[PDB]
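Enquirer: Pasting a structure here, questions to come.
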Amino acid sequence: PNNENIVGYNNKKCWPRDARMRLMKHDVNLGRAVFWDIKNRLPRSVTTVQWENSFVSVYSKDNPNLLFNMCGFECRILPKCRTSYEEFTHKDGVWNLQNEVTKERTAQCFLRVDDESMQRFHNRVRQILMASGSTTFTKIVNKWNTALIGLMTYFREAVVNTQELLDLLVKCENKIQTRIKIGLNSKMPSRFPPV
Amino acid sequence: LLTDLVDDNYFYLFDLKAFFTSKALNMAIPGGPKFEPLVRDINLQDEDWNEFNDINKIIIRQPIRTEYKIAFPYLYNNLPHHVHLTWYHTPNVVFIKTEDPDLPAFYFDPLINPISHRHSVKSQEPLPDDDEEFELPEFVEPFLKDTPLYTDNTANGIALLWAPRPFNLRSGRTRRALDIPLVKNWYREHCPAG
Amino acid sequence: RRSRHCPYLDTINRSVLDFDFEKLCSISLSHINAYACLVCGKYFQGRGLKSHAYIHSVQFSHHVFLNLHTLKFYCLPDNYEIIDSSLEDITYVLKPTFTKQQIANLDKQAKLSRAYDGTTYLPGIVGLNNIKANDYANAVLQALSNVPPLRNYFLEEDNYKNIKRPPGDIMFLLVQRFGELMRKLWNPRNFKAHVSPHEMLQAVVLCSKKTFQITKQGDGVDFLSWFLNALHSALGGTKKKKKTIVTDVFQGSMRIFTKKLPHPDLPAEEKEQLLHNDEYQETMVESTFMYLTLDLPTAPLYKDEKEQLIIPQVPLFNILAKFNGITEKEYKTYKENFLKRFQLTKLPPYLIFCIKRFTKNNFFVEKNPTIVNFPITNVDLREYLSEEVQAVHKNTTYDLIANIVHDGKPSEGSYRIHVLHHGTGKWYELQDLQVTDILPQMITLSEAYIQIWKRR
Amino acid sequence: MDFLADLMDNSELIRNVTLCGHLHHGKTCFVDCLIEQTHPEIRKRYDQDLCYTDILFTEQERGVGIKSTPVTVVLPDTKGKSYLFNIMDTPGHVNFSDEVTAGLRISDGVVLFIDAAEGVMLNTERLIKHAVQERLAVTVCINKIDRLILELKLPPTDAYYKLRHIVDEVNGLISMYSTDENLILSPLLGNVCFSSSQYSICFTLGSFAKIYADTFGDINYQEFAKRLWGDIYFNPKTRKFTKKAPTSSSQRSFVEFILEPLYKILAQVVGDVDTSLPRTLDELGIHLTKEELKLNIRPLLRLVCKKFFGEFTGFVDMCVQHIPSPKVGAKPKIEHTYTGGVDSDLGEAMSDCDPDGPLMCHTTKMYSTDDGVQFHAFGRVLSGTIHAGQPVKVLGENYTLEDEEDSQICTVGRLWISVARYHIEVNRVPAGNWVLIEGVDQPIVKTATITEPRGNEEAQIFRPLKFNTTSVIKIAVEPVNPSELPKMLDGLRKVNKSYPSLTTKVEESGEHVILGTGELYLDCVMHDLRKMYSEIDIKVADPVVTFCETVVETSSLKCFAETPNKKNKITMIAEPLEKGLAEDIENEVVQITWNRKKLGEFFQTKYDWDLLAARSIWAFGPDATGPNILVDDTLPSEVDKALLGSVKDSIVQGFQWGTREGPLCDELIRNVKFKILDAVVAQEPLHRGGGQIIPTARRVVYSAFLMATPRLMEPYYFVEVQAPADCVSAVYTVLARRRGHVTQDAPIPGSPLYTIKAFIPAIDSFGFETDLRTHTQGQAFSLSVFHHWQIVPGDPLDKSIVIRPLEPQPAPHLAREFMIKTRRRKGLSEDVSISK
RNA sequence: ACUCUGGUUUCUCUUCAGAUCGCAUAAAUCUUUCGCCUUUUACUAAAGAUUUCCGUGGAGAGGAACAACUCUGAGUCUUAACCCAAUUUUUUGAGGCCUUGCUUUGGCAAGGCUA
């Protein structure tokens, strides 16, 4: 009666206000109804599904964007008919979803690196840097290279649109370079050649 | 070194209370200062789309500027915490300064708009019917008949009323030279154009 | 004038008639002359022309209405009163009326009350609704619900309506609304098997200084203490009413024997020298109590001798070793230690046990998981009473009637109560709206938090 | 205060006075002067202006009066006879005219405060019109006369000219609004005070002549006051006053005897305190201590004027000789406000104003406690005596002799006599007084009437306040936490109680709505609702005005509707009303209570309406004074009038409902004439019940309105701007961007400031004052009030119009966007099909 | 026009500080949020709580200088030429008699008579 279905509702804060799910009354009620229906058919003793750890996204007249997070990729699909004037292929991380039957493009998946994977990579870099008191420079740089390509070859198309990840990669790279520099000499160099 | 202002209407939305409200609202007056966001850094800044925030129900005529949100803070934004209500208005001080001291202190200078007496306009007001019964005693006169209407100190004294604090008071307590900011009233005003 | 000629009686649907909501107009937000539609179940403004109820009547073709104040039925499109014996059930649900004959025999009858929806229920066993996890309030109210004398005092609105109230007082909202909730709980002709105390919750929130809010759960013992004190204070009138219903039912008397202890580093000879001073000698303080606070022994810190952690077990008389002349309990304040002895002097007709399950350690708040083994049918407290007060108190046997049980971590606290239905040996566990028949043996296996006992 | 209590029992020594005027004209400062007169321990600070009535923290911080503050003091007159003054300090801001209206109801006379430097401002004219229409005595108090001396520096002749011009303009306004000849205001008649509340100056001609008499002696101050104004020159040779100037440079008696001494007093202090001030004070009989001559110029002026002018007696003379006592003014008060009128038995009993009799107290204001939990009703005791601990019957606003359901029995708690910051706790209050009543909060919303619980059944209620302005600004409110909705609803009902003009309603979409008069009004409402009362965080939507719907052409199709049983058919058409007819209906020029003959004569004479059509009028508007007309145009030869009249009430009610809630939006229907052409009525009375006719009447009203070319009407504000000569261009520039056109830009006589009058849409007026003050460096100040409804440009029903999400629409697209977004906010369908 | 009232300035000291101590405005420390981050010492900038410092007011106390000069307040704030009375007292026509009631008598009460 007090319209509190919007309080605990989770949506993707990674996207702008007009890009994430719009929390109307009808569609929030529909999403909570869907989650309740799915949770009903699962016995509590056998397993459970938590609303807080779940995300429910709708697409209606009042929601032009469909949101989901699959395998570390945060994707937002936007049909060409909704809010989409025309297609731009200049952006690298936008997938041109194409209707197979009509051989025509109908939607665009806007890819983005999930924040959980961001935090995982940042924690991996922190773990590498912490275990570097006795570690040689070659081993530190090898661990950096391994983690960095494991991240990049996975999110090859999704990093570019993810501006928060670009700033994180540079920060972590500079952090490990500073680690090597301070391993060399205590005082920081004014300029240190990249060679 | 002084300020030509006669009232504090010049500092509308540009005073201490207005700047306190700005800082507490994480908002920047165009000529005012800028501060880091208050303790409510992420209180409701990233509120998502809602049926109450629905832009489809909002009629746009003129954008709600920061000045609107500071002049009427409890109306034009949500969560107005640590917000000070600025002074609404003071009646326009209409003091007319005199350039030539030779002119009389009480004088109808051209700046004042003329008053239409409009005696020819139909207007009837009660009259004593020329009753000769009432005659003033020979020893009664208007008050202060001997004293003149104005002296050479009248215009200067009147001008001292509409003066900044050090010069509008005839006596005070001495202050150390450190405590006197001679330019504090310069940056408190709006920065000149160009 | 054309009563008994209304053709809209069949239009009334008793399923949606829920009077648990606040009596305010759906548009004008006015409590005055609130009219409840009997077709849609909503509240409206009034009977007159250009009123919200009148407009609603000619809009949705809802021709039957009920006056929530005067208990009268009206057909606003025609504006004539409806008087019939068929609709008398609705008025009873809205404003239950309990006579002395019904009140006296309310504890000696056993029949499944019939609800409109088709689900059977019982009066006094009705489970309350949860609003943002307020299970502590529901448990406390159900514990007070099972108390016969307080219920009978609150089942009659005239028992406290004609008392004097201070002009600025708001504590009386906790009395009349509590009586309304008691009447609703014991309603034998309720339309549903559950009662939702929205107005009662608003009264609790308003009377408190924003304490025990509906949104966030609170301590059961603290809420019960505040509720009992407010009921005693509100019913005290514009004076010091020493003997109220709450005082006569729950309040007892105990004697406190306090002996201050010197600093531990003080030598024995100097300790004996200070023993001559009255500061470190016994001091008698006789203070009445609203409830008895029983402190559990510290939970086991290791496993047993068989490498298997064991749930602590304590007899009821072991935690009842307090409140007697033999046991001396040390009170370690932040400054000095005291040896405060307790001596029972006046057993109340109904005794309330408040086990201190939650204590705050040096860093956080922990819950004691100790399980108390207590017989629920025969406990004698004559031994704990003094020889001077055992003669006047010829009755000491107590029977458990309610047991509030807290389960889970303090943050994710869950409150359940095992009530005893008077007139039958059955015990009912009340978890939120769910009523479950629980065998008498299973109650003692739960973490008892608040208990109420009857002398009989 | 025992003498104060004993003065209450004498209705002849009681004055119920309302202080009214434009914003910042010295009303509050005047009440502060009166309190300083009566309370020796309460003294204004040297620099900070004491604001004794401004008890609200919002009033103190904003520096603007917001709510009325009652003050009950014992003020002696010129002859030393003490009276009992009930003084209402009404706010001067145009957005808070509701408090002024509430004060005027429980008052018998009006003291109008006008700034001397300023002319007759917008709120001055509005309150003059309101007080005249409320049938109250009008007295002018031209305040801030020090401005003409220390600020404008005008010669005394020009100061007299400015004061005379102000008096002439006020007299012209009163003559235009009223008809009574004896309403002429002039200081000779004693209706006008000249005062300076900053420097504690207050005098009439009588009081200043009394000063002469006390100083010189052997002078009839009453007869001397009749010469101290107008073109009555004084001849020193003959010691007599002549209408002809004896000399070329002879001054008026007012100038020579009043304005010259005032100028000399205010000029020997501001400029010559150091030398020749003690000589002047000795010449005036004023003695000041050594430590009092060391004060600054402004406190010195205040002290010197307090010594020279003493107590405030000219104001008391004005309010005693011209403002009638409760006993004298009871009869017009009952004739105007009471529903039953003076003809009823109680109406006759009210005119006696007997302290012992039928208790009938009318309350128009409600003041909240410190915690905000409890409200105290405030109003006038018009008959009988109320007592503490006494049960009362508290009639509502919908209470009538038939229903008797809006009333409720309550026990009166403690009673108080309210004087701003402190209240005198009393045990009883006789008739003709103002009393604070507790224990009566719950049944009272807006105005109310309090009577004895038993023994009085003839007792009707008093007519509710007819506010001078309509609350058109609407804002939606929602809590930040949806779980705290009950707290917000309690706060909404509290602010509804505490604001006479506030209107809190819930739309069909569950959106809570607050109706206000302006930006400052709703800002204060929201500040109260957040800080006090609800004590919770609340979200505010962007302000949006409320629209009205009309028709610009007659319907091209004879719309028809049928009852569900299909036994009744109504044919109706809708056409626009004649110009000025809706305004006349709203202004209560013509009433539904008029007999058909006079109504037909008025419509035929002043509107050229045919006698057959003029006498067939059935109902007016959504309400009794609504701006819509229902005309029964059915030919008697075709439909039986007696058969048709059997369902007249039901079709009238359906018409009122349909005009209340329009087809296009849930908005009022304005300026539409409805003609009943064909009305087939069933004969059996079971099939022609209200529940069948009323929905059918509403549907046929909707169909007739929709077929006729519909338009949206928006509220337009009237704006008065005080700006200098160089700031007029900036005002023009600001008004251009907001669809505002200027109707008048005239210089203020006696001041270098100009006055620009313009009409601005109320939806483009948001932030208009802020923009005007920012663009003019604060030199242009404006007040906006609702004036009239105007048709929104464009076609509301044009489905080809495309509305952009966050872009202002052009002029042709305004109506369509307004209707669509209003429907979206209300929660209705996307668009209205003409079929429905 | 009467009599008593009895300072101002300055240097110290001791305490109390609401109040814009201050119509001016510093620094340090601690605890939270950040910003830089690689460790001290510096910091970034907001909030909260402290301390110090540059100053300030009132009162109290003790010296010095002009100690001799007067204030203010109180006290009753104290005087004659020529001119005057229909609303309260030195110019004011206000007198007497009788009746009857009544008081223990004296007297009182009312009315009448005038000139």
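Numbering of chain C is taken from Swiss-Prot, so the residues present carry the numbers 100-555, in order.
Header entry for method reads electron microscopy, 3.1 Å.
Any Cβ shown, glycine's included, is placed from N, Cα and C.
From Swiss-Prot, for reference:
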type    : residues                       : note
BINDING : C:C136, C:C139, C:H155, C:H161 : Zn(2+) binding site
DOMAIN  : C:225-555                      : domain 'USP'
MUTAGEN : C:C306 to A                    : Complete loss of CHK2 and NFKBIA deubiquitination
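Could you place these features in context, so I can see how deep they sit and what lies close by?
Expert: Here C:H155 (Zn(2+) binding site) comes close to C:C136, C:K141, C:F143, C:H161: these same-chain residues lie at least six apart in sequence, with C-beta atoms under 8 angstroms from its C-beta. Taken residue by residue with DSSP, C:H155 (Zn(2+) binding site) is part of a helix.
In the structure as shown, the Cβ atom of C:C306 (mutagenesis position) sits within 10 Å of 21 other Cβ atoms.
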Enquirer: Which Cβ among the binding-site residues (C:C136, C:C139, C:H161) has the fewest C-beta neighbours inside 10 Å?
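Expert: Checked C:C136, C:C139, C:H161; of these binding-site residues, fewest Cβ neighbours within 10 Å: C:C139.
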Enquirer: Name them in sequence order: residues not among C:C136, C:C139, C:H155, C:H161 whose Cβ is within 8 Å of the mean position of the Cβ atoms defining the Zn(2+) site.
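Expert: Sorted by sequence, the hits are C:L137, C:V138, C:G140, C:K141, C:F143, C:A152, C:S156, C:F159, C:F164.
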Enquirer: What does the structure give for the C-alpha distance between C:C306 (mutagenesis position) and C:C139 (Zn(2+) binding site)? Integer Å is fine.
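Expert: That separation, Cα to Cα, works out to 33 Å.
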Enquirer: In DSSP terms, helix, strand or coil for C:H161 (Zn(2+) binding site)?
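Expert: The three-state answer is coil.
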Enquirer: In the three-state scheme derived from DSSP, which category covers C:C306 (mutagenesis position)?
Expert: helix
